[PDB]
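Undergrad: The structure that follows is given in the form of structure tokens.
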Amino acid sequence: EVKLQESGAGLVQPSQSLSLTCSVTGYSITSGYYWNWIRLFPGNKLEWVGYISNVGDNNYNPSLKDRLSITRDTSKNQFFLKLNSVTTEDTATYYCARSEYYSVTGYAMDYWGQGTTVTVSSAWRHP
Amino acid sequence: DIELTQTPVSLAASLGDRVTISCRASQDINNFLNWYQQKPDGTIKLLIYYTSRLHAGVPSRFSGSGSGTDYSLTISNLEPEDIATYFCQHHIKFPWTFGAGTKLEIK
Amino acid sequence: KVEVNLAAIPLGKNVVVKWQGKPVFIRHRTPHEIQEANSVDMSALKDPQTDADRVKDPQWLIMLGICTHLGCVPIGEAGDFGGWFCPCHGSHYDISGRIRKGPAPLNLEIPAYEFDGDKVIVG
Ligand code: FES
């Protein structure tokens, strides 16, 4: 069975960089399909952020393409999201998920992460 | 950029009866339409892919039809944990876009 | 050039049809099997292939039922990997028809095929 465990700062100050890590176990990132990042806004509107293939190719949503950076680390088997210069807009619960691809049926996200809630608050938090 | 419209928006029902949600896209998508289930606890699962194909584990009471630009998601009975928010995406071209959402409540 | 009517094949059943004197395996896979197939790490395969590299529609597994070791025809729904077992020298294939154990060096070959509604055309 495949498992996706998410971790990272659940609260960042505006103008800073949000960083989330998605640890995968039971299947290697380099082995095959697509590794995506998506966010769920409080107003219930899912948005596809982007992905990184098993080869290492990136594909970002044009809406955020100039800010984010989805990298990986084959050794530890985990991919990351890095959304630069955040704003109150970026306040959402982020999900990492795997999507398969069959030439006929197309893409489909079959394995989802737990979901990491991030808040762009100006508040102070113990690191 | 294509955009879907999940209607009805957050409609409730009883403790065991059929319900039909829909998803209409701005442009034309072949049949590349998936359906997700967001549990109240935040757990999101895949239910249907390619407008009608069932995923592993999803009960037989889940259907899926439509084509062109109009789609569906029928259920047999909400008995008992069918209560969650349902979404729908397309994938004929990047970027992928989801629907507005459709919460399912029990009166 | 053989035509097979997919609409005739039930849920989790195997159908064998002749094509150029060689047996062609066709299985209408169940949702659970499809997941089982696409959830295997390449590190556990002597002939590394994703289920997607092998099938066009995840519902239809279409391959030549010729064991890659010495040519026997593998037995359906047998083996230690929920797929096919070759009685000749003990080669086990998974639900994607990949070689998992035994002397066979390769996964069951996939012939050229195209879909046309309820029927597929192997050849
Ligand atoms: S021919 Fe199948 S194992 Fe030898």
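In order, the residues displayed for chain C correspond to 93-215 in Swiss-Prot numbering, which applies throughout.
Header says: X-ray crystallography, 2.3 Å.
Yeah, the Cβs are placed from backbone N, Cα and C, and that goes for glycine too.
From Swiss-Prot, here are the annotated features:
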- C:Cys159, C:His161, C:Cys178, C:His181: [2Fe-2S] cluster binding site (BINDING)
- C:123-214: domain 'Rieske' (DOMAIN)
- C:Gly157 to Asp: Loss of activity (MUTAGEN)
- C:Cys159 to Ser: Loss of activity (MUTAGEN)
- C:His161 to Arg: Loss of activity (MUTAGEN)
- C:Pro166 to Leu: Partial loss of activity (MUTAGEN)
- C:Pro179 to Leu: Partial loss of activity (MUTAGEN)
- C:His184 to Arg: No loss of activity (MUTAGEN)
- C:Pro195 to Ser: No loss of activity (MUTAGEN)
- C:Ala196 to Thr: No loss of activity (MUTAGEN)
Undergrad: Within the same chain, and leaving aside C:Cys159, C:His161, C:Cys178, C:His181, name every residue whose CB is within 8 angstroms of the centroid of the CB atoms belonging to the recorded [2Fe-2S] cluster site, in sequence order.
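TA: After dropping the recorded site residues, what remains is C:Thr160, C:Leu162, C:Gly163, C:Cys164, C:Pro166, C:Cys180, C:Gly182, C:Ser183, C:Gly194, C:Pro195, C:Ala196.
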Undergrad: Measuring CB to CB from C:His161 (mutagenesis position), give everything in the same chain under 8 Å that is also at least six residues away in sequence.
TA: C:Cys178, C:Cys180, C:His181, C:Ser183, C:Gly194, C:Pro195, C:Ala196, C:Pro197
Undergrad: Counting each residue once, how many in the domain 'Rieske' (C:123-214) are helix, strand and coil under DSSP?
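TA: The breakdown for the domain 'Rieske' (C:123-214) reads 15 helix, 24 strand, 53 coil.
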Undergrad: From C:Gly157, C:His161, C:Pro179, C:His184, which mutagenesis positions have a C-beta atom under 6 Å away from some atom of ligand 1?
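TA: Passing the 6 Å Cβ check against ligand 1: C:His161.
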Undergrad: Fewest other Cβ atoms within 10 Å: which of the recorded positions C:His181, C:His184 wins that one? Let me know.
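TA: The recorded positions C:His181, C:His184 were compared, and C:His181 has the fewest Cβ atoms within 10 Å.
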Undergrad: Sorted by position, what residues of the same chain at least six away from C:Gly157 (mutagenesis position) have a C-beta under 8 A from it?
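TA: In sequence order, the residues whose Cβ lies under 8 Å from that of C:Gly157 (mutagenesis position) (at least 6 apart) are C:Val108, C:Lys114, C:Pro115, C:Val116, C:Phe117, C:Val165, C:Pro166, C:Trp176, C:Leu200.
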Undergrad: Would you kindly give the Cα-Cα distance separating C:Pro179 (mutagenesis position) and C:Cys159 (mutagenesis position), rounded to the nearest Å?
TA: 10
Undergrad: Let me spell it out: for each of the mutagenesis positions (C:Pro166, C:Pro179), count the other Cβ atoms within 10 Å of that residue's Cβ, using every protein chain shown. Which one has the most?
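TA: The most densely surrounded of these mutagenesis positions is C:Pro166.
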